[PDB]
Amino acid sequence: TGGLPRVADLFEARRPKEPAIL
Amino acid sequence: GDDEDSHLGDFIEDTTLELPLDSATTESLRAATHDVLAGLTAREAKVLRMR
Amino acid sequence: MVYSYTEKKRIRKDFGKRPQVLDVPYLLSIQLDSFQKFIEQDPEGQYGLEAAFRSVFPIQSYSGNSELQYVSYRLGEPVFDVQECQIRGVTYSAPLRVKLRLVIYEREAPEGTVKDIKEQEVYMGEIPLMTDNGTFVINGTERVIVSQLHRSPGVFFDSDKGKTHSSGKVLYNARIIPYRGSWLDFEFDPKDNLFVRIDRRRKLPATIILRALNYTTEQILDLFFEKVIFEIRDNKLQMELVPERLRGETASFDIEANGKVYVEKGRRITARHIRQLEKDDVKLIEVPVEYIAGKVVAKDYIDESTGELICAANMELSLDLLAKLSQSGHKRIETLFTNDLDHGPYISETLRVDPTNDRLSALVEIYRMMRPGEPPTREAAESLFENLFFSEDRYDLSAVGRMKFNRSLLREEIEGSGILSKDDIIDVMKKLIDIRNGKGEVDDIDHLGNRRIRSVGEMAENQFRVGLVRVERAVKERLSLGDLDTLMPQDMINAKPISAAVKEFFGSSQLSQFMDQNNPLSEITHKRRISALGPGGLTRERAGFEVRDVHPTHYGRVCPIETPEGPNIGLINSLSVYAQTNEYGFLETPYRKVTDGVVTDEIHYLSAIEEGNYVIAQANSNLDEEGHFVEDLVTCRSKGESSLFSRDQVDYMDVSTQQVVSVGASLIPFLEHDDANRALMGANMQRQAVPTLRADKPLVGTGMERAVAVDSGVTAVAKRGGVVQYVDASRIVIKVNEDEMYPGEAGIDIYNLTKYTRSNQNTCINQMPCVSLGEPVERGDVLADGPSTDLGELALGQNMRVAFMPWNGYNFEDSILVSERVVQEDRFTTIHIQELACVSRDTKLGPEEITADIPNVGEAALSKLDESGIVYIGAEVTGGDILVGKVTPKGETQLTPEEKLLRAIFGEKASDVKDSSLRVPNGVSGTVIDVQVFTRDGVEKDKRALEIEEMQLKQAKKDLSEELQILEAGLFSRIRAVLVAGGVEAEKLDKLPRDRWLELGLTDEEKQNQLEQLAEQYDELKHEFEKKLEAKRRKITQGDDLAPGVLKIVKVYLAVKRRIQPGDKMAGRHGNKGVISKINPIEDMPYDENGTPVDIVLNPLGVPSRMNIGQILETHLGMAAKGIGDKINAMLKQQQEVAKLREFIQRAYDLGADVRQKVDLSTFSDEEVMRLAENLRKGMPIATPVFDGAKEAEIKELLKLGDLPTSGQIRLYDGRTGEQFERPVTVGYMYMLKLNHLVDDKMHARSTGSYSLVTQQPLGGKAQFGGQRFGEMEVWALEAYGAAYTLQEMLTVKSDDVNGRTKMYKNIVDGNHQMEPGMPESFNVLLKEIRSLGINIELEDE
Amino acid sequence: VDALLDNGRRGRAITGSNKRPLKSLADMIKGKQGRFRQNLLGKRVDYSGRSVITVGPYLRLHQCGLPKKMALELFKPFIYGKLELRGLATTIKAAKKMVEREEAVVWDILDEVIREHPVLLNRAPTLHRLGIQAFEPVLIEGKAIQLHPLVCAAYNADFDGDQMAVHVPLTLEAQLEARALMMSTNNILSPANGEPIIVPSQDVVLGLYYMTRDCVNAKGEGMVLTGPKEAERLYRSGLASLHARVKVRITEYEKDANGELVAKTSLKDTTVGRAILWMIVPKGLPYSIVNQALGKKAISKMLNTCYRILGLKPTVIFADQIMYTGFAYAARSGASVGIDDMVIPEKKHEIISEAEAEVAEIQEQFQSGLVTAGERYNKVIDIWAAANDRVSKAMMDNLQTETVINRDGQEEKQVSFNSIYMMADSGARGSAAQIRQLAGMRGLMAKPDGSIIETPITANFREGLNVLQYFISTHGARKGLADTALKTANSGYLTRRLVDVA
Amino acid sequence: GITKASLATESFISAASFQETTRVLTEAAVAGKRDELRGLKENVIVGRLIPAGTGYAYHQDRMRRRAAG
Ligand SMILES: CO[C@H]1/C=C/O[C@@]2(C)Oc3c(C)c(O)c4c(O)c(c(/C=N/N5CCN(C)CC5)c(O)c4c3C2=O)NC(=O)/C(C)=C\C=C\[C@H](C)[C@H](O)[C@@H](C)[C@@H](O)[C@@H](C)[C@H](OC(C)=O)[C@@H]1C
Ligand SMILES: [Mg+2]
């Protein structure tokens, strides 16, 4: 995605919707 | 108004206070009369400060 | 028609080609039509007072057989007229007089009445009246009620795809929105379970409502699902087969019948196989016993012998259940038709989640849902459920609701019952299910077929309706116990309840607001306005961008570019030019019916839903002669989209090129050239132009400007045509033409002009006569201009010579650099009229006196006041002067030692009264144009109040006598004429006294009856004058009723003249703002070779970034216009002759080819032509139609006639060095408005003012403004810098510390800059508030 | 008792005669958000004011224009105390009567109290710390605050009527805080990145672009001059064109020694304008910096190096001068914008026609089923898009270089002197995108749902837009206005969470 | 996350500002938490020098006087 809301999500640490696994 | 936190009580001014632009002039008239009471004899000053 | 009389004075040259098929209707239509519908006699349930009456009536008592019905209503004459209503402050209203009939039925009837008393017209309430200009006067202030835009009552099907559950799958929900009563919602879920919730309440499984309608389980499956017939014939399971059922399924076994195998197992049944079965007509095939393992049985099944239930309806059959029902002798078993693609098995799974069984069960669970926690009762549940959607009282869709409901359900009846029926509910569910099945589509809220427009008439009807129900409870309550003939329909119906419903609306409602009157466009653009806000609407915080956004349906109805830019964008809009309210209340727009290949001029109005299927042409299209489309394909819009369309396809075509925009946008010349952002700003700011001292006229224009001036009531239009008999700056008297004149009373029309007076915005509204003594005027011509109108056109400002070039940075951002010539010509000067008030109240210490004896003021101070203490009329005053002397009792001052010596030395008696006198606010300076004194009834009027009263008394008689005198002469001058016909004696008649004329009769003829008529009307006037004078005198002398506590009030009206100064906002029509920076001498102004300076210097850099190119064109053509003027100014100054002038002007009005203007030589070659040229010498007014406007080539050609270059740029020389400017610069004439932000309003400064009591904080009490607010963000700004001390001083000594502030001030004067801060009272108060609870909060240590 | 302490946790008792529930002590502390006292907003402050702001190019960067009247009321205590310090007033009351009378002598007392005494200026959206800056007050007739142009960027302050607030630093520590931290001259650089925030804005940079630029043949081409002094003497007198290619002797400096300024002199190949501008460049900067065309980007890098080399004081005084000279020469230039300044390509109509055949081709492919609907749509959208690029880069070539002029020979061609191009090239205002909308066709707009209409706007603003074209343009506008008006509030929220966490 | 991390602050006056006031006051009042200031938000509320910038000198000088002879 992207934009100003993308920044807020980053600093909010939110785990994404369909994340990967390490 | 505005639905803002402005509430009636916020608009009621204080009339029993004394404005600073004034309080300064009170402190001044003391300095004024205190100066002018030094222009008299020590008994006139004592007598006027007494009355 | 073919040019009016004030059109002969000046004509605006009109470019544009497309002929106008339809002309701008009355711009105030909406406001006026609605209220006309509200108050009116309609002999049926069509909306009106009649309908609202018939709704709540007749009122019958509770079982008491005492009934009250309604006869008729009437509106009495207003108590005060509009003008008087404004001065005094009451509301302009009429009494509502309604006839009522009280019947009481004999107890234990056959229905018959013991007695019925008809109470003659009991009075209930005064309903407000709308001015002829479409405004209301609530309390002395013109107010407008904005039309509302809301969601139309009806059914609406939405999606909610996406966001829900983030699994996709979408969703489908239906919503039934009545005009009144509770909401009914249906929605799916991820499990395909249909749910229902009443209003926003708890979600419940859908079927629970069907049970409350008395539908058993067996009948629910039968409604929403088809039947798969299974036959047990001979033995082992045959089945009925409808050949279409096999589409979308794969064979689960051998499909064979008629000794021929059509489909095998594992072969999907396609269109080929289906064709075989259909054409071979296979009704019955053999199926296995295991296929019914999933099929849900339709009805109930019992064992004939044992009378025991084998399987309940809506149960999944199994191979064992089939055995137990087969041996019982069951041949047939009905099962559900279920397809996971086409017809969904939804309802079936909903029943399994349904906790209820029968109607009583469902009603309990419903009653307990809506009103939980309380024990349920059968009658309670029954009562509730019947009261929700089935009660004529608590539920109505009205006409619009029922119509859209049935229409959206594909029904026939377009009108029907106002409550819900079981048939209705079932169909809606079917549609939602039909959509989930894939056949059919969902609506969208933004479509204008689902957006309905209310308006004053409709809204007042709802409120008056509310009054009648709350009065209804009372009438029944009283008619319960009533004694027979004692009470009557007065003692029951009250006033205050009904009167207060309507009064609460107009008085305070989000839709009732101060007319924005600084400006005619402002008025007229307010009166046409839409709002989605207010009651029954959304809020800025609630609704998102979907609704704010422009919708395809907005074309021709709502203007795309006129909306506020701000917190609510797209939440307002404005009405389009040609838009009209649909019969049912939608928005419909004008169109032209195109039959075969011809464009017919029959107009056809299409609503938002009406227009959908038709193909509509473009306003701009090329047709000719017979009006056949020139091009083989023409640009058109059909369904929600635009593409090229074939020559003969189009069903309709746009009426005008303007119809897309609004009066605001239609006034921007060369609009087609400006980016929409700047256009918005343009039509938004144009409403803010404060009028000027000299109304100019736009040099560049559209052609709407004429229409806005007249349709708005600011100007004064001729009622009937004739010749002006008398012209004064006060009034205008017209002698009517006889053809337009009515036979009796003869007559002349006397127009009393408005003179200098306060507007809502404190601007000046003053009319000036535009006609000259003894001049012909035709009906519908402008007699006198209002503020900001010129010779019938609309001038919101003054056009001026403008140059684009950076001048030494003084224009830096948008800043504007204005020559001194402008301020000297006083052309941008503005006149403000302010109303200041002085109140004499009542305190426990004593009443306050308005007396002119004021402690501690010199003779110079008390000079400007008369003996009574009020400033004289006409005395020029400035800031600080005492307008009204006022003094209030405060006893026992309790002074101090040093004050006592002072009084002792100077022997001054310190008064028992303190000075409250009203004085002029700081800095504002003007001339007093008026004074009013309102006095409580019973307190003796003072000297001045009496002087005023006598003057008004005297002034009233002069005006009324003036009326009667002109009127009488006007009548007798007609008698003279009728007497001269049939019995003519010319010189003989005027010798004898005129009063004795009425004796002479006439030969038998109608002329004898005419003399009779004039006699009657003459004597009527004689007495009518008398009655009018009496009423006025009483109204003058009667003590106005005032508020509690107020003994008397004095209002002074100042007329301030502000001119223009740096800091004022100025803008063009294109959305280009500016703030005047420096006022430069004429010496320093860039001038041309001819030596003529330029008025304003704009920064060119503002043009490319914000894309508005029209502002440049507006300059260019303008320059050209002035050219045509200047040339004329020379030939008129040459006094060539009528021929040369006539010749040159004609050239201008033609302009090379193909325009719609036509023109003269019909005009009288001498008196009319010379007058026209005289008005053009200032410049040649031009009309640029909105999208039909002129073109570059046309402008350059007009510049050719001008003698001025095509480039539109010339050489300019700096007035300082006199040296040239490299490169040519564009110079021309741009129309510019002065908005009212003027700097000497905004500017405020405070050192030390008053303070708030509860928390000590700066508060303005004197209109000495409270300090600037220092915020959180501002605190951070100080924290980022290292400045601690500024912040402490900011939030401590400068504000909240009641000590530190004074200890500081003394240091400032002593010359010691320090602070002894202490603790802010806010936190100090917070401690007590915390400590006031059980919390011990202490300050530790040291 | 419960209702008294915190109301709303049980029944919500309602106040007497008024439907609205009465506010309890817990509700007195609480609010939006947390506490009312310090939350935005946050207490009113004395000694303050506000008004509309205007330009004031004469100002030095460290000062601002202050209305006479505002200053009188602001410094009232200072004025009172100074008036009787010098003995112009018997007592404070008589002083009050003096300023209330506005006796002529008081204005002079105010010039004393103003001189060294900064005032704080602020704007609406206080975002970063540059949102408040200190200035030295300059008494000005009139009711508008004048604000040095170079600062308007840090404040994001237009002249379209934006208003600013003034605050007086009463205590001494505040005066010195204002002068040494918040003073204009002491913060010239954005805290977000070291790049200078004092960068010249628009008129000024157009001035320097028009100043240092060169045409091919102009009066004085080829001659030689001793130094910048006689260059200006040549120009102002009308002998030489502002831009002409010329060799002149210049003296540059390099501090490349150890803390020591080296000097070197040479014959530099340059123009007349660049020669004049060199008069401003302090000391250790090389002549290389002014010899180019001086666009908005370079004119900033000029200031930066000046700062990183000579330090602060030279940079400030440098900055002032650039502004003064920028405005000045730009005014001489007589730059303007006419309608004939926007040049449409001669080939536009032809490109449209070519792009129009492709769409009718793909349509023919869809009618015969050779291509699917979606695949069709994408194709048509692409060709129109390609067309837009074609026209844009058409009008860009024509507009940019089309000045074709003669030096001693037949022809040669340079960058155009056309008004609007200079604006876009220098960096002042306007951009290739916006220019493209003026001359070349403008875009393919987008319907509200987010799809893009396959019939672009074939016209532009120099030509007319018809009804539809404008209407289609509308959605784009509305989403723009809406997005900014809502997104303005959102930005603030982000800083809030951030400063709270830090 | 930022909104979560800002939640923990030792000083309760700061927390009563941007957090939910009721809960902060109670939850702190039981433990008898003693707020030492030391922060920015809190010093602004109570109206004294910010423990940064010009004020940093002050707080430093006081902080050492505290818990000391
Ligand atoms: C009873 O009405 C009140 C409250 C409704 O509450 C509430 C929630 O429901 C509203 C409705 C239904 C509106 O239709 C509305 C509105 O249409 C509007 C503004 C916002 N106005 N502006 C505010 C000022 N600002 C700096 C410019 C933008 C509003 O807030 C509202 C508004 C509400 O907020 N604006 C405009 O339409 C435009 C673009 C122009 C109007 C200009 C003139 C100037 C206004 O008419 C002045 C004459 C007043 O008439 C209003 C102030 C009404 O106030 C009174 C006392 O008359 C006020 C709406
Ligand atoms: Mg601005």
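The deposited model was determined using X-ray crystallography, 3.8 Å.
Any Cβ shown, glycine's included, is placed from N, Cα and C.
These features come from Swiss-Prot:
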| type | residues | note |
| --- | --- | --- |
| MUTAGEN | C:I561 to S | Resistant to antibiotics salinamide A and B |
| MUTAGEN | C:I569 to S | Resistant to antibiotics salinamide A and B |
| MUTAGEN | C:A665 to E | Resistant to antibiotics salinamide A and B |
| MUTAGEN | C:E813 to K | Disrupts the enzyme's active center |
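Where Swiss-Prot records a feature, it is marked here on the structure.
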residue: C:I561; record: mutagenesis position; DSSP (3 states): coil
residue: C:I569; record: mutagenesis position; DSSP (3 states): coil
residue: C:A665; record: mutagenesis position; DSSP (3 states): helix
residue: C:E813; record: mutagenesis position; DSSP (3 states): coil
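On the backbone, the CA of C:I561 (mutagenesis position) and the CA of C:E813 (mutagenesis position) stand 25 Å apart. Cα spacing between C:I569 (mutagenesis position) and C:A665 (mutagenesis position): 16 Å, rounded to the nearest whole number. Note: the CA-CA distance between C:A665 (mutagenesis position) and C:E813 (mutagenesis position) rounds to 26 Å. The local packing around C:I569 (mutagenesis position), expressed as other Cβ atoms within 10 Å of its Cβ over all shown chains, amounts to 22.
The Cβ of C:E813 (mutagenesis position) has 23 other Cβ atoms within 10 Å, all protein chains considered. With a 10 A radius on its CB, C:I561 (mutagenesis position) counts 30 other CB atoms from all the protein chains. Counting every protein chain shown, the Cβ of C:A665 (mutagenesis position) has 29 other Cβ atoms within 10 Å.
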